[PDB]
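Asks: Please find one structure pasted underneath; my questions will follow.
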Amino acid sequence: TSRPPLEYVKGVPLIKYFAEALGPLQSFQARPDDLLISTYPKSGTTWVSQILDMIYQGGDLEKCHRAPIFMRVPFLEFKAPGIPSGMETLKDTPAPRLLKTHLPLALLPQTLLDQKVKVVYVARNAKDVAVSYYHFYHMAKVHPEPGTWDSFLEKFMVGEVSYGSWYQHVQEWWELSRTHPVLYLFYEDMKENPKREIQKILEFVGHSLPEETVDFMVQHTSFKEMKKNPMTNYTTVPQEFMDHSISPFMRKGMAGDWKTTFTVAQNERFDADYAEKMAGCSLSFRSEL
Ligand SMILES: Nc1ncnc2c1ncn2[C@@H]1O[C@H](COP(=O)(O)O)[C@@H](OP(=O)(O)O)[C@H]1O
Ligand SMILES: Oc1ccc2ccccc2c1
């Protein structure tokens, strides 16, 4: 009940509240005009969510401020003390709907694949993911005790963390994109050049918008502005759920900062394990710009 342990479901370790959440998510019916944001945690979920809302409100910042990002974009598997569940919020979210998930394919509602819903997947280099994930486990108190960074890094390496293996995740959603319509984006690409990536998102969802407006989205989806913005920075939630004084949700927003956490030994060891997990995969990751 106090940083409870994970619960395994069909091979996926989950926050127990999210596992419970899968029951009522059995009753979820996807529409053809839905869009699923899919990511392994800490990969840029909130960032594309805010890009996709701004696209959906025609650039209108003021509408984007109607509520926090987690109410504008129902988080499918979500459940937590004192906050409405993904499924509850979904009931008051109007089509065309933006949905957020981290579920491995093993757990994904089949209705999203049968209905051919557009997915925007965001992948990020595992080193920055592990580091962000580690800080995230401290502030987001439903998560089990993270322990030392070292022991969290080893845990992360055998996917013995919330939502399981990053390795299997970025690969399985990469393969899905052959039989299913997936825009597969990279957080690093979004760091290098946010406007290229936003226009690709737009190409994907079929909106054209003017450059006055694009440029405008760019600036309002930057790290500095999304840190300032309380409908995107998660400071509106109760302190018993997320404690930003331990670690803020919007942390550094950088690519390449893993280097200030990983030791040299951790790095050599991670890289050897990495080359072995990722062998036979066309996927190429930039671990810095
Ligand atoms: N506008 C933005 N630009 C770059 N990174 C952003 C961002 N908004 C949030 N992030 C980062 O994306 C990560 C959160 O991902 P998710 O939303 O998938 O949980 C955090 O990274 P760090 O902890 O590396 O700073 C957060 O700082
Ligand atoms: O992607 C997310 C977002 C918010 C969360 C809050 C608590 C636990 C996991 C979470 C994962």
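Chain A residue numbers are taken from Swiss-Prot; in order, the displayed residues are 7-295.
Structure method, as recorded: X-ray crystallography, 2.4 Å.
Cβ atoms here come from the backbone N, Cα and C positions, even for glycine.
Per Swiss-Prot, the feature active site, proton acceptor maps to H108; the stated evidence is similarity to another entry. Per Swiss-Prot, the feature 3'-phosphoadenylyl sulfate binding site maps to 48-53, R130, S138, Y193, 227-232, 255-259; the stated evidence is experimental evidence. Positions annotated as substrate binding site by Swiss-Prot, on the basis of experimental evidence: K106, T107, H108. One entry in Swiss-Prot concerns the mutagenesis experiment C70 to S. Its note says: Increased sensitivity of enzyme activity to heat inactivation. As a published mutagenesis entry, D249 to G appears in Swiss-Prot alongside the note: Increased activity towards p-nitrophenol.
Please situate the listed features within the shown structure.
Replies: All chains included, 24 other C-beta atoms sit within 10 angstroms of the C-beta of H108 (active site, proton acceptor).
Following the DSSP three-state reduction, the secondary structure of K48 (3'-phosphoadenylyl sulfate binding site) is coil. The Cβ neighbour count for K48 (3'-phosphoadenylyl sulfate binding site), using a 10 Å radius and every protein chain shown, is 22.
Secondary structure from DSSP puts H108 (active site, proton acceptor) in coil.
Residue environment of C70 (mutagenesis position) contains 21 other Cβ atoms, counted within 10 Å of its Cβ in all protein chains.
When Cβ atoms from all protein chains are considered, those within 10 Å of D249 (mutagenesis position) total 15, not counting its own.
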Asks: Nearest of the recorded positions to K48 (3'-phosphoadenylyl sulfate binding site) by CA-CA distance, picking from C70, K106, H108?
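Replies: Of the recorded positions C70, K106, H108, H108 has its Cα closest to that of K48 (3'-phosphoadenylyl sulfate binding site).
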Asks: Quick check: with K106, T107, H108 left out, which same-chain residues have Cβ atoms within 8 Å of the centroid of the substrate site Cβ atoms?
Replies: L42, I43, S44, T45, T51, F81, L82, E83, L105, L109
Asks: For the binding-site residues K106, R130, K230, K258, which Cβ has the most other Cβ atoms within 10 Å, all shown protein chains included?
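Replies: Result of the Cβ crowding comparison: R130.
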Asks: In whole Å, how far is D249 (mutagenesis position) from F255 (3'-phosphoadenylyl sulfate binding site) when you measure between their Cα atoms?
Replies: 9
Asks: Taking Cα-Cα distance, which of the recorded positions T51, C70, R130, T227, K230, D249 are within 10 Å of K106 (substrate binding site)?
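Replies: Those close enough are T51.
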